[PDB]
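Notes to accompany the following structure.
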Amino acid sequence: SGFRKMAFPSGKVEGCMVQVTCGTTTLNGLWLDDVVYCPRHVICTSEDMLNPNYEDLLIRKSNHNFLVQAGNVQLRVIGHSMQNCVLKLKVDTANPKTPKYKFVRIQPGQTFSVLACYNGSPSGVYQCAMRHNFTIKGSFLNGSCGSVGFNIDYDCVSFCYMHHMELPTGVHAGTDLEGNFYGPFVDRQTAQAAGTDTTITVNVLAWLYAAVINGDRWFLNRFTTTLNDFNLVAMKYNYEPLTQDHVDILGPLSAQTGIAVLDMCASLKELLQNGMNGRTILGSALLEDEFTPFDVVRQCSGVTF
């Protein structure tokens, strides 16, 4: 047992990372089949980013202006097109290491693994969640644009995120693999503020279930509540209103622990109202909301891929 923030094994994605250079800008691209995907702002100078007209900047670009490098091997670019905020570079070689894959647009609250890369080469891997304000709290330095987020289902890699921007407040924004930004953000260097960072209530509850399974049970109280009563307390603490769908998703964990969802909800209410009194749960001194119910079942049943 024990409970840990855990990423998916990254080998299948590592073998899809390439380097993409256009003029004096270099970032990461994702090579699947005979297409390389990358952020369109690969065509921008630092001055262009203040106010780019991507359609116009792309006119000055041809196939050969895009250098794609996999290892010390150069791919030949035979076609290119802009789709929303991503460029698709068609290359003459299918990636032999292409895994089974899907593109998916995730919902706020869902989690995924990020493979942070620089110059096309993988640097590390960590877990993220799409916040309800459509940011993520990542680790992204210069050069990291085009790094991707993903989930793995046995043999299928589901890509859900490509990194594009860091807001002035240090959080991170980006697109799905069709180029559509999550949330209201745009690929321009302007003041963009995030909205309220609400806590992912259904995730906290799954984590509390995970603690109970792992022997941390001090927070369990003698009370129960109702969805409406709980949600009044949730609103005050900027927590996402809990729904019957959320209760249904927590059903398997309720069954394994013998603890009804509304009973766990009352324990969460008392932690929000009284604090943790300097104690810990699963080694954390705050309520963790970046584990999904799916995540908890996986790490409490040992699902492999």
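Following Swiss-Prot, chain A residues are numbered 3264-3568, in order.
Technique stated in the header: X-ray crystallography, 1.9 Å.
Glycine is no exception: its Cβ is also placed from the backbone N, Cα and C atoms.
Noted in Swiss-Prot for the protein shown:
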ACT_SITE  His3304  active site, for 3CL-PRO activity
ACT_SITE  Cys3408  active site, for 3CL-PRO activity
VARIANT   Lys3353 to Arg  In strain: Beta/B.1.351
VARIANT   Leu3468 to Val  In strain: Zeta/P.2
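Mapped onto this structure are the features recorded in Swiss-Prot.
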residue : record                            : contacts (Cβ under 8 Å, 6+ apart)
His3304 : active site, for 3CL-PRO activity : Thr3288, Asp3311, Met3312, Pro3315, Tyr3317, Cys3348, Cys3408, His3427, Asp3450
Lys3353 : variant position                  : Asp3297, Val3298, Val3340, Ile3341, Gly3342, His3343, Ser3344
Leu3468 : variant position                  : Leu3505, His3509, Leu3513, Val3524, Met3527, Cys3528, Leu3531, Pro3556
(request) Reduce the DSSP letter at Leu3468 (variant position) to three states and note it down. (result) helix
(message) Please give me the CB contact count at 10 A for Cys3408 (active site, for 3CL-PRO activity), counting all chains in the structure.
(response) 25
(request) Could you check what DSSP calls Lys3353 (variant position) once collapsed to helix, strand or coil? (result) strand
